[PDB]
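Chemist: Before I ask anything, let me first share the structure, which is written out below as C-alpha coordinates.
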Amino acid sequence: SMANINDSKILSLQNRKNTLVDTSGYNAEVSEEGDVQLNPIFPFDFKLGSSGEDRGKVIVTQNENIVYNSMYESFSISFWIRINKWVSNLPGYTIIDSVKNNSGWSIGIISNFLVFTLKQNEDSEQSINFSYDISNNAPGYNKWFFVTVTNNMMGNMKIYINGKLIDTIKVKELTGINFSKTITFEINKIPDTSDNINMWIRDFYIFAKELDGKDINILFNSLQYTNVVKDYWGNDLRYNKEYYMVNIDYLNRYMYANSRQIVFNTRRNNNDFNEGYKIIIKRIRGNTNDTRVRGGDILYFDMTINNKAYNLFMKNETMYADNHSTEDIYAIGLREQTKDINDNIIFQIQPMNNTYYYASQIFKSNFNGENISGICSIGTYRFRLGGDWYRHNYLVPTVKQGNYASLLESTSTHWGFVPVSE
(Lines of atoms letter the chains of each structure in order from A and count residues from 1; the text may use other names and numbers.)
(Lines give C-alpha, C1' and ligand atoms only; values in the text may rest on other atoms or scores of the structure.)
Protein backbone atom coordinates (compact mmCIF):
# COMPACT_ATOMS: atom_id res chain seq x y z
CA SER A 1 0.00 0.00 0.00
CA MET A 2 0.93 3.37 -1.35
CA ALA A 3 -0.79 5.37 1.41
CA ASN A 4 2.27 5.74 3.67
CA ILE A 5 4.66 6.27 0.76
CA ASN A 6 2.46 9.07 -0.58
CA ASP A 7 2.42 10.98 2.70
CA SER A 8 5.96 12.09 1.83
CA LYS A 9 5.29 12.99 -1.80
CA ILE A 10 6.17 16.63 -2.51
CA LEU A 11 5.93 16.70 -6.31
CA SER A 12 3.82 14.55 -8.58
CA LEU A 13 4.23 15.67 -12.19
CA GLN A 14 1.56 14.09 -14.35
CA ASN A 15 -0.27 14.43 -17.62
CA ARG A 16 -3.95 14.81 -16.60
CA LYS A 17 -6.41 15.43 -19.45
CA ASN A 18 -3.82 16.73 -21.92
CA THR A 19 -2.30 18.98 -19.25
CA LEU A 20 0.91 18.62 -17.24
CA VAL A 21 0.10 19.28 -13.60
CA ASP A 22 1.46 18.76 -10.10
CA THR A 23 -0.97 16.46 -8.22
CA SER A 24 1.03 16.34 -4.98
CA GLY A 25 -1.16 18.97 -3.31
CA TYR A 26 1.74 21.46 -3.19
CA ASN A 27 0.69 23.06 -6.48
CA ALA A 28 4.05 23.53 -8.24
CA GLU A 29 3.62 25.65 -11.37
CA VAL A 30 4.14 23.65 -14.57
CA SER A 31 4.89 25.39 -17.86
CA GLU A 32 5.72 24.21 -21.36
CA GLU A 33 7.66 25.72 -24.24
CA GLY A 34 8.35 24.54 -27.77
CA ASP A 35 7.52 21.09 -29.10
CA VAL A 36 6.16 19.09 -26.16
CA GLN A 37 3.95 16.16 -27.17
CA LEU A 38 1.42 14.73 -24.70
CA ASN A 39 0.21 11.16 -25.13
CA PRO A 40 -3.61 10.93 -24.74
CA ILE A 41 -3.40 7.19 -23.99
CA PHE A 42 -1.68 5.36 -21.11
CA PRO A 43 1.05 5.80 -19.99
CA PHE A 44 0.25 9.51 -20.64
CA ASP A 45 3.92 10.33 -21.30
CA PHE A 46 5.26 13.61 -22.54
CA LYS A 47 7.80 13.64 -25.33
CA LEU A 48 10.71 16.01 -25.95
CA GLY A 49 13.17 16.26 -28.85
CA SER A 50 16.80 17.42 -29.00
CA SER A 51 16.80 19.04 -32.44
CA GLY A 52 15.64 22.53 -33.35
CA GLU A 53 15.12 25.86 -31.64
CA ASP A 54 11.47 24.94 -30.98
CA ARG A 55 12.90 22.12 -28.88
CA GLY A 56 10.45 21.11 -26.13
CA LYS A 57 10.85 22.27 -22.56
CA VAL A 58 8.87 21.53 -19.40
CA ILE A 59 9.55 23.81 -16.44
CA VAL A 60 8.42 22.90 -12.92
CA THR A 61 8.66 25.65 -10.31
CA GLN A 62 8.08 24.43 -6.76
CA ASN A 63 7.16 26.21 -3.57
CA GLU A 64 10.47 27.34 -2.00
CA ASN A 65 9.41 26.24 1.47
CA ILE A 66 8.66 22.60 0.66
CA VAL A 67 12.01 22.00 -1.07
CA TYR A 68 13.91 23.72 1.76
CA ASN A 69 12.20 21.49 4.35
CA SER A 70 12.82 18.31 2.34
CA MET A 71 15.96 18.07 0.21
CA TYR A 72 18.70 18.93 2.72
CA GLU A 73 18.25 15.71 4.65
CA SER A 74 16.73 12.80 2.74
CA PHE A 75 14.77 12.62 -0.52
CA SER A 76 13.83 10.36 -3.43
CA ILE A 77 13.21 11.07 -7.08
CA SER A 78 11.35 8.61 -9.30
CA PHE A 79 10.15 8.54 -12.88
CA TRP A 80 9.57 6.47 -15.97
CA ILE A 81 11.81 7.38 -18.87
CA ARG A 82 12.41 6.19 -22.41
CA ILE A 83 15.19 7.34 -24.75
CA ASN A 84 15.40 6.71 -28.50
CA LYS A 85 17.73 6.00 -29.97
CA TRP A 86 20.01 5.52 -26.96
CA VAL A 87 23.19 4.39 -28.75
CA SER A 88 26.41 3.35 -26.98
CA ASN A 89 28.35 6.41 -28.18
CA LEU A 90 25.67 8.99 -27.42
CA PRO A 91 27.10 12.46 -26.80
CA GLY A 92 26.44 14.17 -23.46
CA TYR A 93 23.01 15.63 -22.78
CA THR A 94 21.55 17.13 -19.65
CA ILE A 95 17.92 15.96 -19.59
CA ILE A 96 16.39 16.85 -16.22
CA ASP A 97 18.03 19.84 -14.60
CA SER A 98 17.65 21.44 -11.19
CA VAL A 99 20.87 23.45 -10.95
CA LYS A 100 20.91 27.15 -10.16
CA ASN A 101 23.99 29.30 -9.48
CA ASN A 102 26.24 26.24 -9.77
CA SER A 103 24.42 24.17 -7.16
CA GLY A 104 21.51 21.71 -7.05
CA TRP A 105 21.06 18.39 -8.82
CA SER A 106 20.85 17.21 -12.38
CA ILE A 107 20.31 14.15 -14.54
CA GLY A 108 22.14 13.59 -17.79
CA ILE A 109 22.92 10.87 -20.31
CA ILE A 110 26.23 10.19 -22.08
CA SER A 111 27.38 7.07 -23.92
CA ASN A 112 25.52 4.17 -22.27
CA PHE A 113 25.25 6.04 -18.95
CA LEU A 114 22.36 7.76 -17.19
CA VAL A 115 23.84 9.99 -14.49
CA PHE A 116 22.48 11.61 -11.35
CA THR A 117 24.62 14.40 -9.91
CA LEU A 118 24.54 16.48 -6.74
CA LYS A 119 26.29 19.75 -7.61
CA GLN A 120 27.75 21.23 -4.44
CA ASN A 121 29.32 24.14 -6.27
CA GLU A 122 31.22 25.22 -9.36
CA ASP A 123 34.16 22.93 -8.55
CA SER A 124 32.60 20.10 -6.59
CA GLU A 125 30.13 17.33 -7.49
CA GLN A 126 29.07 13.81 -6.53
CA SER A 127 27.57 11.51 -9.13
CA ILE A 128 26.16 8.00 -9.51
CA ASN A 129 24.99 6.22 -12.61
CA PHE A 130 23.29 3.41 -14.40
CA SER A 131 25.11 1.92 -17.39
CA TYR A 132 23.26 -0.39 -19.72
CA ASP A 133 24.73 -3.60 -21.19
CA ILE A 134 26.13 -2.60 -24.56
CA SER A 135 26.61 -6.17 -25.81
CA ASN A 136 22.92 -6.90 -25.18
CA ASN A 137 21.68 -3.67 -26.79
CA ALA A 138 23.40 -3.07 -30.12
CA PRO A 139 20.32 -1.23 -31.53
CA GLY A 140 20.25 1.12 -28.52
CA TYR A 141 18.74 0.89 -25.04
CA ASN A 142 15.44 2.19 -26.40
CA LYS A 143 13.13 0.77 -23.77
CA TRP A 144 11.05 2.29 -20.95
CA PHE A 145 12.68 2.00 -17.55
CA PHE A 146 11.82 3.14 -14.04
CA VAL A 147 14.47 5.26 -12.31
CA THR A 148 14.57 5.89 -8.59
CA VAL A 149 17.28 7.97 -6.95
CA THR A 150 17.45 8.22 -3.15
CA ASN A 151 19.69 10.54 -1.20
CA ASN A 152 20.57 10.85 2.48
CA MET A 153 23.16 13.46 3.54
CA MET A 154 24.01 11.39 6.61
CA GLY A 155 24.11 8.24 4.50
CA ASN A 156 24.14 7.07 0.92
CA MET A 157 23.19 8.20 -2.55
CA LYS A 158 21.56 5.34 -4.45
CA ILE A 159 20.13 4.67 -7.88
CA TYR A 160 17.64 1.94 -8.79
CA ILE A 161 16.46 0.75 -12.18
CA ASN A 162 13.16 -1.12 -12.25
CA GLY A 163 13.25 -1.57 -8.50
CA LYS A 164 16.80 -2.98 -8.40
CA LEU A 165 19.69 -1.27 -6.66
CA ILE A 166 22.39 -0.55 -9.27
CA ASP A 167 24.81 1.87 -7.63
CA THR A 168 25.42 3.21 -4.13
CA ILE A 169 28.03 5.53 -2.67
CA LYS A 170 28.50 7.30 0.66
CA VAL A 171 27.52 10.96 0.42
CA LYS A 172 30.54 13.21 0.97
CA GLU A 173 30.20 16.47 2.90
CA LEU A 174 28.42 18.96 0.66
CA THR A 175 28.58 22.10 2.78
CA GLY A 176 26.85 24.99 1.04
CA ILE A 177 24.89 22.97 -1.49
CA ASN A 178 21.81 25.00 -2.41
CA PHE A 179 18.81 23.21 -3.93
CA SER A 180 16.81 24.90 -6.68
CA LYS A 181 13.01 25.15 -6.71
CA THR A 182 13.04 24.87 -10.50
CA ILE A 183 13.28 21.62 -12.44
CA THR A 184 13.72 21.81 -16.22
CA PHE A 185 13.01 18.94 -18.58
CA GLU A 186 14.89 19.71 -21.79
CA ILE A 187 17.35 17.70 -23.90
CA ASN A 188 20.39 20.00 -23.84
CA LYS A 189 23.52 18.90 -25.65
CA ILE A 190 26.70 19.48 -23.73
CA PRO A 191 29.01 21.32 -26.20
CA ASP A 192 32.55 20.43 -25.07
CA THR A 193 32.29 16.65 -25.43
CA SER A 194 24.43 14.14 -34.61
CA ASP A 195 20.99 12.50 -34.79
CA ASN A 196 17.93 13.83 -32.99
CA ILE A 197 16.99 11.83 -29.92
CA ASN A 198 13.64 11.67 -28.17
CA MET A 199 12.97 11.38 -24.48
CA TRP A 200 9.62 10.28 -23.05
CA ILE A 201 8.75 10.98 -19.42
CA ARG A 202 5.81 10.00 -17.20
CA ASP A 203 5.04 10.08 -13.45
CA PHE A 204 7.94 12.16 -12.17
CA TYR A 205 7.69 12.18 -8.39
CA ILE A 206 9.78 13.58 -5.57
CA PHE A 207 9.47 12.33 -1.97
CA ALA A 208 10.72 14.09 1.19
CA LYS A 209 12.31 10.91 2.48
CA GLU A 210 14.63 8.11 1.53
CA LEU A 211 12.52 5.24 0.18
CA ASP A 212 13.80 1.72 0.89
CA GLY A 213 13.89 -1.04 -1.72
CA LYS A 214 10.59 -2.53 -0.61
CA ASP A 215 8.69 0.74 -1.03
CA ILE A 216 10.48 1.51 -4.26
CA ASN A 217 9.22 -1.81 -5.62
CA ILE A 218 5.68 -1.24 -4.37
CA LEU A 219 5.80 2.11 -6.14
CA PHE A 220 7.34 0.52 -9.26
CA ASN A 221 4.50 -1.98 -9.49
CA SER A 222 1.78 0.53 -8.68
CA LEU A 223 2.69 2.38 -11.86
CA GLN A 224 2.28 -0.57 -14.24
CA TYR A 225 -0.30 -3.04 -15.49
CA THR A 226 1.80 -6.17 -14.99
CA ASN A 227 -0.59 -8.46 -16.85
CA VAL A 228 -0.43 -6.38 -20.00
CA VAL A 229 2.38 -7.96 -22.02
CA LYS A 230 4.92 -5.46 -23.33
CA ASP A 231 6.77 -5.10 -26.63
CA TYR A 232 10.57 -4.98 -26.65
CA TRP A 233 10.62 -1.26 -25.85
CA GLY A 234 8.15 -1.57 -22.97
CA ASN A 235 5.02 -0.32 -24.75
CA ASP A 236 1.79 -2.33 -24.63
CA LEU A 237 1.93 -5.42 -26.84
CA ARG A 238 -0.85 -5.29 -29.49
CA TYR A 239 -2.82 -7.73 -31.66
CA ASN A 240 -3.01 -7.26 -35.42
CA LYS A 241 0.34 -5.48 -35.48
CA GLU A 242 3.59 -6.51 -37.15
CA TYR A 243 6.53 -7.44 -34.94
CA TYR A 244 9.97 -8.92 -35.35
CA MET A 245 9.89 -11.86 -32.95
CA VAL A 246 13.16 -12.43 -31.11
CA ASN A 247 14.48 -14.94 -28.61
CA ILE A 248 16.30 -13.39 -25.66
CA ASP A 249 19.11 -15.95 -25.96
CA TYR A 250 19.63 -15.04 -29.63
CA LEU A 251 19.13 -11.31 -30.15
CA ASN A 252 21.63 -11.32 -33.02
CA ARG A 253 19.36 -13.67 -34.97
CA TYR A 254 16.44 -12.69 -37.17
CA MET A 255 13.54 -14.93 -38.06
CA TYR A 256 13.42 -16.61 -41.46
CA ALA A 257 11.71 -19.53 -43.14
CA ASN A 258 12.94 -22.37 -45.31
CA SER A 259 10.61 -25.01 -46.73
CA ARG A 260 7.90 -24.14 -44.20
CA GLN A 261 10.40 -24.50 -41.36
CA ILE A 262 11.17 -21.36 -39.37
CA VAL A 263 14.89 -20.87 -38.90
CA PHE A 264 17.02 -18.22 -37.25
CA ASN A 265 19.76 -16.49 -39.25
CA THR A 266 22.58 -14.20 -38.13
CA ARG A 267 21.79 -10.50 -38.57
CA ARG A 268 23.86 -8.49 -41.05
CA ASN A 269 22.66 -5.20 -39.57
CA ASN A 270 23.61 -5.56 -35.93
CA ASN A 271 22.64 -2.03 -34.94
CA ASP A 272 19.02 -2.42 -36.09
CA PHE A 273 16.02 -4.73 -36.07
CA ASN A 274 15.25 -4.75 -39.79
CA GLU A 275 15.88 -8.19 -41.23
CA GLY A 276 13.75 -11.26 -41.83
CA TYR A 277 10.05 -11.95 -41.61
CA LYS A 278 7.53 -10.44 -39.23
CA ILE A 279 4.74 -12.00 -37.21
CA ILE A 280 1.31 -10.66 -36.38
CA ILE A 281 -0.42 -11.81 -33.20
CA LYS A 282 -4.08 -12.91 -33.50
CA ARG A 283 -6.45 -13.09 -30.52
CA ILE A 284 -8.55 -16.19 -29.83
CA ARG A 285 -9.55 -15.25 -26.27
CA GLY A 286 -8.89 -12.05 -24.35
CA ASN A 287 -10.27 -8.63 -23.43
CA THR A 288 -12.35 -7.48 -26.41
CA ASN A 289 -12.39 -3.85 -25.22
CA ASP A 290 -9.01 -3.26 -26.85
CA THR A 291 -6.27 -4.82 -28.94
CA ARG A 292 -3.79 -5.12 -26.05
CA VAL A 293 -2.26 -8.52 -25.33
CA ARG A 294 -2.67 -9.82 -21.76
CA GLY A 295 -1.31 -12.73 -19.77
CA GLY A 296 -3.59 -15.74 -20.04
CA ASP A 297 -4.82 -14.69 -23.48
CA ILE A 298 -5.26 -17.47 -26.05
CA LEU A 299 -3.85 -16.64 -29.48
CA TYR A 300 -2.02 -17.73 -32.63
CA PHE A 301 0.65 -16.22 -34.89
CA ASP A 302 0.56 -15.29 -38.56
CA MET A 303 3.57 -14.82 -40.77
CA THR A 304 3.32 -13.38 -44.28
CA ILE A 305 5.77 -14.40 -47.00
CA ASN A 306 5.44 -13.14 -50.58
CA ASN A 307 1.93 -11.83 -49.98
CA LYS A 308 0.86 -15.23 -48.65
CA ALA A 309 -0.16 -15.62 -45.00
CA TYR A 310 0.74 -18.64 -42.86
CA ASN A 311 0.09 -19.77 -39.29
CA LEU A 312 2.94 -20.76 -37.03
CA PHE A 313 2.17 -24.27 -35.80
CA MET A 314 3.61 -27.11 -33.75
CA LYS A 315 4.75 -29.95 -36.04
CA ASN A 316 4.26 -33.59 -35.10
CA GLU A 317 7.59 -34.86 -36.46
CA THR A 318 10.46 -36.62 -34.74
CA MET A 319 13.37 -34.27 -34.07
CA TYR A 320 17.09 -34.99 -34.36
CA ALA A 321 19.95 -33.43 -32.44
CA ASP A 322 23.67 -34.16 -32.48
CA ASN A 323 24.14 -34.69 -28.74
CA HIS A 324 20.89 -34.05 -26.89
CA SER A 325 17.82 -36.22 -26.67
CA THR A 326 14.79 -34.84 -28.48
CA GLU A 327 12.06 -36.49 -26.44
CA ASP A 328 8.89 -34.35 -26.42
CA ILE A 329 10.49 -31.69 -28.63
CA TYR A 330 8.63 -30.40 -31.69
CA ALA A 331 9.55 -27.91 -34.37
CA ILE A 332 7.45 -24.81 -34.88
CA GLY A 333 6.80 -24.36 -38.60
CA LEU A 334 4.50 -22.66 -41.08
CA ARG A 335 1.20 -23.98 -42.38
CA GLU A 336 -1.35 -22.53 -44.76
CA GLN A 337 -4.24 -20.72 -43.10
CA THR A 338 -7.55 -22.56 -42.99
CA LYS A 339 -11.15 -21.60 -42.32
CA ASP A 340 -11.00 -23.17 -38.86
CA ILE A 341 -8.57 -22.61 -35.98
CA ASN A 342 -6.62 -25.87 -35.82
CA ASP A 343 -5.46 -26.93 -32.34
CA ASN A 344 -1.79 -27.05 -33.43
CA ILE A 345 -1.61 -23.30 -34.05
CA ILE A 346 -2.88 -22.37 -30.60
CA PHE A 347 -0.81 -20.76 -27.81
CA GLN A 348 -1.24 -18.96 -24.46
CA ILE A 349 1.02 -16.01 -23.61
CA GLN A 350 2.36 -14.72 -20.25
CA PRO A 351 4.42 -11.61 -19.53
CA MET A 352 8.06 -12.22 -18.63
CA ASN A 353 9.72 -8.98 -17.75
CA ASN A 354 13.25 -8.60 -16.52
CA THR A 355 15.23 -5.67 -15.11
CA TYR A 356 16.78 -5.18 -18.57
CA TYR A 357 14.21 -6.39 -21.06
CA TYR A 358 10.52 -6.92 -21.84
CA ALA A 359 9.59 -10.40 -23.04
CA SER A 360 7.04 -13.18 -22.69
CA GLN A 361 6.66 -16.91 -22.35
CA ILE A 362 4.48 -18.69 -24.88
CA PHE A 363 2.83 -21.97 -24.00
CA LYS A 364 1.25 -24.54 -26.26
CA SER A 365 -2.46 -24.54 -25.45
CA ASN A 366 -5.80 -26.00 -26.51
CA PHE A 367 -8.70 -23.70 -27.50
CA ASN A 368 -9.88 -22.91 -23.95
CA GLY A 369 -6.50 -22.93 -22.21
CA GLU A 370 -7.49 -25.78 -19.91
CA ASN A 371 -4.76 -27.96 -21.38
CA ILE A 372 -1.33 -26.31 -21.38
CA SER A 373 0.92 -28.95 -22.86
CA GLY A 374 4.27 -27.24 -23.49
CA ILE A 375 6.46 -24.15 -23.60
CA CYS A 376 8.10 -22.53 -26.64
CA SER A 377 11.86 -22.63 -26.76
CA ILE A 378 14.71 -22.62 -29.28
CA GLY A 379 17.50 -25.00 -30.27
CA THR A 380 19.78 -26.46 -32.94
CA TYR A 381 18.39 -29.50 -34.74
CA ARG A 382 19.07 -31.53 -37.92
CA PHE A 383 16.77 -31.02 -40.94
CA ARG A 384 16.60 -31.57 -44.68
CA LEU A 385 15.39 -28.17 -45.87
CA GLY A 386 15.34 -26.60 -49.32
CA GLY A 387 17.68 -28.53 -51.59
CA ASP A 388 19.42 -30.45 -48.79
CA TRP A 389 20.16 -34.07 -49.58
CA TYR A 390 21.89 -34.39 -46.22
CA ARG A 391 20.68 -33.30 -42.78
CA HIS A 392 22.01 -29.95 -41.62
CA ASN A 393 21.87 -28.02 -38.35
CA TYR A 394 19.38 -25.18 -38.13
CA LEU A 395 18.49 -22.98 -35.16
CA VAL A 396 14.71 -23.33 -34.99
CA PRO A 397 11.87 -22.40 -32.62
CA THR A 398 10.47 -25.40 -30.77
CA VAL A 399 7.82 -26.50 -28.32
CA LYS A 400 8.97 -28.64 -25.41
CA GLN A 401 6.11 -30.82 -24.11
CA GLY A 402 6.22 -33.57 -21.49
CA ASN A 403 7.38 -32.12 -18.19
CA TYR A 404 8.05 -28.64 -19.52
CA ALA A 405 8.34 -27.21 -15.98
CA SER A 406 12.08 -27.87 -16.00
CA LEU A 407 12.40 -25.26 -18.74
CA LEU A 408 10.41 -22.47 -17.01
CA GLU A 409 13.48 -20.76 -15.60
CA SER A 410 15.37 -20.83 -18.90
CA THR A 411 15.98 -17.56 -20.78
CA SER A 412 15.69 -19.72 -23.91
CA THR A 413 11.91 -19.54 -23.36
CA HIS A 414 11.84 -15.73 -23.36
CA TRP A 415 10.40 -14.08 -26.48
CA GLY A 416 10.51 -10.39 -27.33
CA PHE A 417 8.48 -8.50 -29.89
CA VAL A 418 10.16 -5.58 -31.64
CA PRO A 419 7.70 -3.27 -33.40
CA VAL A 420 8.28 -2.60 -37.10
CA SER A 421 9.01 1.02 -38.05
CA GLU A 422 7.21 0.69 -41.39
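Counting starts with 1 at the first residue shown.
Here the Cβ of each residue, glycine as well, is placed from N, Cα and C on the backbone.
Found this in Swiss-Prot, in case it helps:
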type	residues	note
MUTAGEN	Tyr250 to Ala (Swiss-Prot position 1119)	Receptor-binding domain (RBD) no longer binds eukaryotic gangliosides GD1a or GM1a, reduced GT1b binding, GD1b binding unaffected. RBD fragment enters neurons but does not compartmentalize normally; uptake is not stimulated by K(+)
BINDING	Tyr250, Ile378, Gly379, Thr380, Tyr381, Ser412	ganglioside GD1a (d18:1(4E)) binding site
MUTAGEN	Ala257 to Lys (Swiss-Prot position 1126)	Receptor-binding domain (RBD) no longer binds eukaryotic gangliosides GM1a, GD1b, reduced binding of GD1a and GT1b. RBD fragment does not enter neurons; uptake is not stimulated by K(+)
BINDING	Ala257, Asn258, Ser259, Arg260, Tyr277	ganglioside GD1b (d18:1(4E)) binding site
MUTAGEN	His324 to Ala (Swiss-Prot position 1193)	No effect on receptor-binding domain (RBD) binding to eukaryotic gangliosides
MUTAGEN	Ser412 to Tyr (Swiss-Prot position 1281)	Receptor-binding domain (RBD) has decreased binding to neurons. Whole toxin has decreased toxicity and decreased binding to mixed gangliosides
Chemist: Where's the emptiest Cβ shell within 10 Å among the recorded positions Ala257, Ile378?
Modeler: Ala257
Chemist: So around the ganglioside GD1b (d18:1(4E)) site, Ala257, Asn258, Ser259, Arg260, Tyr277 aside, which residues have their CB within 8 A of the centroid of those CB atoms?
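Modeler: Not counting the recorded site residues, we get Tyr256, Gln261, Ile262, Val263, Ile305, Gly333, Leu334, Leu385.
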Chemist: For the ganglioside GD1a (d18:1(4E)) site given as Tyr250, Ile378, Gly379, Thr380, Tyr381, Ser412, which other residues of the same chain have their Cβ within 8 Å of the site's Cβ centre?
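Modeler: The surrounding set, listed in chain order, is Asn247, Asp249, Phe264, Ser377, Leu395, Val396, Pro397, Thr398.
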Chemist: What is the interatomic distance between the Cα atoms of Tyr277 (ganglioside GD1b (d18:1(4E)) binding site) and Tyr250 (mutagenesis position), given in whole Å?
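Modeler: Given the Cα positions, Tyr277 (ganglioside GD1b (d18:1(4E)) binding site) is 16 Å from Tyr250 (mutagenesis position).
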Chemist: Taking each of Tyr250, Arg260, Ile378 in turn, which of these recorded positions have a Cα lying within 10 angstroms of the Cα of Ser412 (mutagenesis position)?
Modeler: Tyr250, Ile378
Chemist: Distance between the Cα atoms of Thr193 and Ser194, in Å as an integer, please; the 6 residues between them are unmodelled.
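Modeler: In this entry the gap's Cα endpoints measure 12 Å apart.
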Chemist: Please work out the number of neighbouring Cβ atoms within 10 Å of the Cβ of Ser259 (ganglioside GD1b (d18:1(4E)) binding site), leaving out its own Cβ.
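Modeler: Its Cβ shell of radius 10 Å holds 13 other Cβ atoms.
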Chemist: Using the residues the record lists for ganglioside GD1b (d18:1(4E)) (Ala257, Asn258, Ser259, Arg260, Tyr277), what whole-number Å value is the largest Cα to Cα distance?
Modeler: 14
Chemist: Please state whether DSSP places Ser412 (mutagenesis position) in a helix, a strand or coil.
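Modeler: In the DSSP reduction, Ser412 (mutagenesis position) maps to helix.
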Chemist: So if I measure Cβ to Cβ from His324 (mutagenesis position) and keep only same-chain residues at least 6 apart in sequence, which ones fall under 8 Å?
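Modeler: Within the chain, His324 (mutagenesis position) has Cβ neighbours under 8 Å at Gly379.
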